[PDB]
Structure formats: C-alpha cells, structure tokens
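Working notes, structure below.
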Amino acid sequence: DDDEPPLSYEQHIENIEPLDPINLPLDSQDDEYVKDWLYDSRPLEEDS
Amino acid sequence: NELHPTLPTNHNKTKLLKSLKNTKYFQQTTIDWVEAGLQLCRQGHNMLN
Amino acid sequence: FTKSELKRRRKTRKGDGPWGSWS
Amino acid sequence: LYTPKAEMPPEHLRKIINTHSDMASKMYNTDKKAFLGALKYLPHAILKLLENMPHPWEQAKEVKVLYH
Amino acid sequence: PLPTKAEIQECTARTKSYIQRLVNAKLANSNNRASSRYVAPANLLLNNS
Amino acid sequence: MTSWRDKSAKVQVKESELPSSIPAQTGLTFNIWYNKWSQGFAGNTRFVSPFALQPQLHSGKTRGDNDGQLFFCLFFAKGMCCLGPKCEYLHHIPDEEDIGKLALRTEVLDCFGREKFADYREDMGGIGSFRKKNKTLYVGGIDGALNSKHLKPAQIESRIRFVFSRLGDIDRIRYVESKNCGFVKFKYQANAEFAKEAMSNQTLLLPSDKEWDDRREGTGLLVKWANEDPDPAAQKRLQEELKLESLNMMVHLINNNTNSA
Amino acid sequence: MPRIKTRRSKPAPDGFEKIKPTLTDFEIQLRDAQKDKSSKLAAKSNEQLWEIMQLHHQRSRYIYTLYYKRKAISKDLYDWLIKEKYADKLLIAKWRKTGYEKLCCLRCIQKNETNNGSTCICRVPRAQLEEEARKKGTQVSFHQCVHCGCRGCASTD
Ligand SMILES: [Zn+2]
Ligand SMILES: [Zn+2]
Ligand SMILES: [Zn+2]
Ligand SMILES: [Zn+2]
C-alpha cells in the first residue's frame with residue numbers, strides 16, 4: 001500500500017531464509033558436466 | 001536498427017561512474033541487490049520530496 | 001626515542017589502540 | 001600514486017541512509033542540496049539497478065555499489 | 001599600406017588564443033558533462049613577502 | 001583561574017535532554033526543506049528559553065583551551081552545550097587576555113565566529129554590522145520576561161544590573177521606564193556579543209519569586225543591538241572618545257612612518 | 001560467497017563452532033550501531049559512524065590473530081571467512097606489510113581523498129606530532145580523525 005513506507009532491509013528481509021529459486025531438476029547422467037556450476041551466480045568464476 | 005547505424009565515438013573517455021569514483025565524496029561497498037533496490041526507493045522518494 | 005620507551009609510551013593509552021586515547 | 005578504492009563496510013552505508021530519514025536538523029542543509037543535485041543522476045542509477053537484477057535461478061545477488 | 005603578412009599573423013595568433021581561451025571558459029562552466037570533450041599558482045603577494 | 005582554569009567545563013544539557021529539532025507546530029504540514037510549518041495562519045513563534053547559563057558554575061577548561069581556540073561556544077552562552085569538556089570552542093566569559101587574541105579577528109566577525117554583515121538587520125537584531133563597533137545592547141521585551149509583574153520601575157533595573165554584570169565588564173547601564181527598556185554598554189564588543197546571545201529569550205524571575213514555576217509560559221526578553229544615543233549629553237561624549245581614539249592611533253601611526261622613514 | 005546463508009553458500013568448515021560466539025558478539029553490536037539513534041549534532045552523528053569502522057576493524061583483528069598470529073584456525077576455515085565477508089580481505093592484506101601493522105582502515109591511507117597527496121594524520125606517529133607541537137609551544141591539536149575516529153595507527157605506537 002502507498003501509505004506504508006518501504007520496510008527496511010535489516011529489520012525484515014535480512015534475517016529470513018530466502019526461498020527456493022527456480023531450478024530444473026536435472027539428470028545426473030545426462031547433465032553431469034554442468035550440474036555443479038549451472039546455477040551459480042557467476043558460473044565458473046573461480047575456475048582458472 | 002540495421003538500416004541506420006549509430007556509431008559510437010572514440011573520444012568518450014569520461015564515463016559517469018568512473019569520474020565519480022575519483023572523487024573523495026563517493027565510497028564503494030558490496031551489498032545485496034534487494035537492499036540496493038530499497039535504498040534507491042528511499043533515496044528517490046527523498047529526492048522528489 | 002628508543003624501542004623500550006615507545007613500548008612504554010604505547011601502554012599509556014587508555015584503550016589498546018588504534019582507538020586508545022592519549023588524553 | 002594511485003591506490004584503488006577502499007571498499008567500505010556494508011554497515012557504513014546502512015547507517016547513513018538510516019540517519020537521513022528525518023533531516024530536521026540544521027546540519028543537513030548541505031546534505032539536502034546533495035539530495036537535490038543527485039536527481040539528474042538518478043536515471044542512470046535506475047539502469048544500473050535494473051540491468052543487474054537477479055535472474056530466476058538466483059536467490060540473492062550481492063552487487064557492488066558506489067554511494068555518496 | 002595593407003598590413004604585412006608578418007603583421008596579420010602576429011594579430012591572428014594573439015586573437016585566436018584569446019578566443020579559444022574564451023570558448024574553453026564557456027564549455028567548462030556549462031554543467032554538461034559532454035563539454036570537456038571539446039576543449040597560474042605560486043603567485044607573489046605583499047611585494048613578494 | 002580559581003573560578004575558571006581550576007575546573008573543567010561540565011555538560012550543561014544531556015544530549016537526550018536537548019530540545020526537538022522541529023519547532024512547535026504553527027501550521028498544518030511540516031516543510032522538509034525549510035524546517036518550518038507551512039499551511040498556518042501566524043504565530044508569535046517566540047518562547048522562553050528553557051536553559052540558562054550559570055556563569056561561575058558552568059565555566060571550565062575545554063578541548064579548545066588546549067587547542068588554542070579563539071572562539072566561544074555559542075551554546076555555552078545559551079546554556080545548551082551538550083559536549084561539555086569535549087567541545088571545540090571556549091566555555092567562559094571573555095577576558096582581556098581573550099579579546100587580545102581576538103583583536104585581529106573581531107573586526108569582521110563576532111566572538112562566536114559568525115560573520116558580521118554590511119548593514120544591520122531591520123529590527124536591529126541578529127549578529128551585527130562590521131561598519132560600526134557597537135558595544136551597547138538594547139534590552140527590550142521586559143514585560144513578558146517578568147511574566148507581567150509590576151515589581152517597581154527601578155527593581156527592574158536591579159535584575160538587569162545583576163545578570164549582565166556576570167557576563168563581562170560594563171561601561172554603563174541605563175534604564176528607561178517610559179519606554180520600558182534598558183541600555184547596557186560593555187567595555188568590549190566581545191562581551192556585548194556574548195551577552196546578547198546569552199540573554200536572548202531569557203527571563204528575570206529570580207527563583208524566590210512566586211512565578212518561578214511559570215517562567216516557561218511567558219515570552220522572553222529581546223536583546224537587540226542598540227541605536228545611537230540621541231541626547232547631546234551623550235553625543236559630545238562620543239566625539240570626545242573618538243578624539244581620544246584618534247590621538248592614541250596617531251602616536252601609533254607616526255611610529256610606523258618612523259620605522260618606514 | 002554472499003553474507004546471506006543462501007543455497008549457493010558453502011557450509012562452514014570444522015573450526016567455526018569454536019569461534020562463533022565471539023563473532024556473534026561483533027555481529028549484534030553492528031546491529032545496534034546502525035540503529036538510527038537520532039542525534040542532531042554533526043559531531044555526534046559521525047561519532048556514531050566511528051563506532052562502525054571500529055567494530056569492522058575489531059572483527060577483522062580477531063580473525064587476523066586467529067590465522068596469522070596464533071595459527072588457531074585452518075586455511076579452509078580462513079578462506080571461508082573471507083568469502084563469507086566476516087573479515088576484510090584488503091584490510092588484513094595491509095596488516096601483513098611492515099609499516100601498516102596496526103592500520104586504522106583502508107580509507108586513511110588513500111592519497112586521493114585528501115586535499116594534499118597525503119595520508120590521514122592518524123597515520124603519523126604520536127612522538128612526531130608531539131615534537132612539532134613542542135616547537136610551536138602548544139599542545140597537539142589532533143584528537144580523532146574525521147574518517148573513522150582513529151587516534152593513531154602508526155605501528156610504532
Ligand atoms: Zn560547547
Ligand atoms: Zn587511524
Ligand atoms: Zn581510518
Ligand atoms: Zn584517520
């Protein structure tokens with residue numbers, strides 16, 4: 001609602017567990033090369 | 001879009017974020033995106049008000 | 001100043017430092 | 001003679017925004033001007049926010065911000 | 001007499017430098033960020049005391 | 001020394017005890033840029049200061065004493081400084097040693113560091129003019145200060161003589177009953193600047209009086225800069241002192257040409 | 001990799017449960033320091049910002065002395081603390097240098113922030129400041145720096 005202010009990040013958002021993001025279930029035999037890193041924030045970022 | 005190409009200029013060396021970074025009045029950190037969105041809504045509400 | 005002196009003068013501070021106050 | 005930018009704590013930003021909720025004091029007279037002069041740059045700030053939006057496969061995204 | 005060729009160049013380069021210093025004053029004073037694209041200390045005072 | 005340099009300055013007001021930064025409501029909506037109230041009819045908007053300076057009590061050493069601060073704490077004069085001994089500015093009545101430090105600086109700005117202006121404010125309030133070295137205060141608004149006590153015509157002058165004597169050396173004190181106002185002239189401009197912000201919006205109640213619980217309901221007394229004194233009994237004294245100032249300067253000035261030659 | 005315990009976040013290594021009650025005490029002080037305590041003074045408002053830079057320093061000294069000084073935690077724990085932002089990667093990296101042992105924060109050595117090309121004055125040794133004020137015949141005028149309230153970071157004192 002427009003009357004209520006935007007609730008602060010830290011009193012409300014930061015403490016709660018986030019949720020389950022959208023992910024395909026995957027096949028461990030078909031998708032084994034990508035299944036570890038496909039849903040990273042930046043995939044393969046640390047892999048030299 | 002393909003018919004009328006607008007080519008960028010090469011002398012555009014001053015970007016906005018980079019020139020603001022050189023100033024002592026801007027500091028840098030990493031926060032969550034949803035925090036950065038709510039900060040911008042509170043900042044933008046103050047700017048108009 | 002000597003190292004034994006500076007070791008002694010840094011114990012004058014009320015806190016441990018860097019926020020320990022000479023005052 | 002260039003060292004890079006110093007990477008402040010996240011709480012240092014956080015208190016400042018909490019502090020400027022009610023600028024009733026006389027001390028905020030320059031900082032009110034800084035709100036008002038920042039309005040022309042706000043449009044750029046909306047772009048950098050929306051282009052960095054978390055995609056549906058991400059719970060939370062930690063972005064690197066530059067603040068006044 | 002017409003002005004000599006060495007005389008017009010002494011007056012052109014004095015005037016051209018004065019004009020270009022004025023234009024660079026106008027572009028730098030404008031609040032457009034896209035105007036630095038198109039562009040004194042240790043003074044003595046008190047009889048250099 | 002014994003009253004001032006002996007102790008350290010004390011915290012006058014706790015920081016929670018400070019007043020709210022928003023003013024008392026005289027309007028419908030509060031304006032955020034200009035920290036005032038907008039859709040309102042009018043208001044007297046002047047109120048009695050809840051705080052006051054006890055000079056022999058609150059004075060003491062501060063941080064600016066060790067730092068060599070030239071300027072006095074404006075809130076110390078209002079009785080409102082919450083920093084106490086941690087404050088950057090001075091916390092004592094100005095002395096001849098202090099004003100001698102301010103001698104190069106007093107010409108353009110007051111003892112509190114605030115810059116003076118070209119001409120006076122219209123009502124003769126505010127900071128002051130650098131064109132005139134005014135050392136005389138106009139003590140006005142005494143009726144609301146006393147909370148409408150009659151008292152005497154001249155017991156009013158006793159309270160004015162009592163309070164302003166704590167704030168520095170006095171040239172003279174004149175009270176005018178028909179105009180219901182006082183004229184206090186100080187030895188130094190710096191004391192007059194200090195006593196002006198010290199005594200703005202104050203009360204003269206003296207606790208023993210019966211209205212001391214209702215010192216807050218009243219108006220408060222205006223301390224404003226004073227105009228020139230219109231009687232020729234005083235006018236001739238001005239050109240006499242201006243003569244004597246000129247003779248003391250020429251002796252100082254021919255010594256400059258002596259060193260110049 | 002974030003601060004928030006996400007599902008992409010990696011579970012903690014072995015030695016973390018021993019140091020977790022110490023780290024929570026820094027964490028609850030940072031929640032109370034950001035509490036928006038409305039203070040109308042400029043001298044008090046930044047003074048509360050000085051508490052935050054102190055607690056971020058003191059949490060990072062703690063993890064610094066666990067790993068480099070006393071060797072009390074493993075490297076697999078210590079890298080997990082940096083990726084989960086419990087410690088400052090770049091501030092600890094200055095404490096390993098010789099002149100920067102007791103560094104105040106990263107901001108007080110940035111040469112571009114200042115009007116001169118200088119560090120903050122809290123980098124200057126106290127005995128040097130006492131010597132320069134002695135020649136002037138005054139006490140030293142510096143008490144607390146404007147960036148984070150330091151009182152001297154110099155490794156000699
Ligand atoms: Zn004070
Ligand atoms: Zn420091
Ligand atoms: Zn620092
Ligand atoms: Zn500093």
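Per deposition record, electron microscopy, 3.6 Å.
Just so it is clear, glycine is given a Cβ too, placed from its N, Cα and C backbone atoms.
Features of the protein shown, as given by Swiss-Prot:
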- F:135-228: domain 'RRM' (DOMAIN)
- F:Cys73 to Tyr: Inhibits cell growth (MUTAGEN)
- F:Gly79 to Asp: No effect. Synthetic lethal when associated with CLF1 lacking a TPR domain (MUTAGEN)
- F:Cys87 to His: Inhibits cell growth (MUTAGEN)
- F:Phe186 to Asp: Inhibits cell growth (MUTAGEN)
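Feature map: Swiss-Prot annotations on the structure.
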residue	record	DSSP (3 states)
F:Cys73	mutagenesis position	coil
F:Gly79	mutagenesis position	coil
F:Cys87	mutagenesis position	coil
F:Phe186	mutagenesis position	strand
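Taking CA atoms as the reference points, F:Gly79 (mutagenesis position) and F:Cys73 (mutagenesis position) are 10 Å apart. In this structure, F:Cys73, F:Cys87 are the mutagenesis positions from F:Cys73, F:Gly79, F:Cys87, F:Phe186 whose C-beta falls under 6 Å of some atom of ligand 1. In sequence order, F:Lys135, F:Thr136, F:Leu137, F:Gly168, F:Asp169, F:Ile170, F:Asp171, F:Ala192, F:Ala195 make up the list of same-chain residues 6 or more apart from F:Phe186 (mutagenesis position) whose Cβ falls under 8 Å from its Cβ. Across the fold, the C-alpha of F:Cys87 (mutagenesis position) and the C-alpha of F:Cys73 (mutagenesis position) stand 8 Å from each other.
Per-site Cβ counts within 10 Å over the mutagenesis positions F:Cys73, F:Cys87 peak at F:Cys73.
Using a 10 Å Cβ-Cβ cutoff, F:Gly79 (mutagenesis position) registers 18 neighbours.
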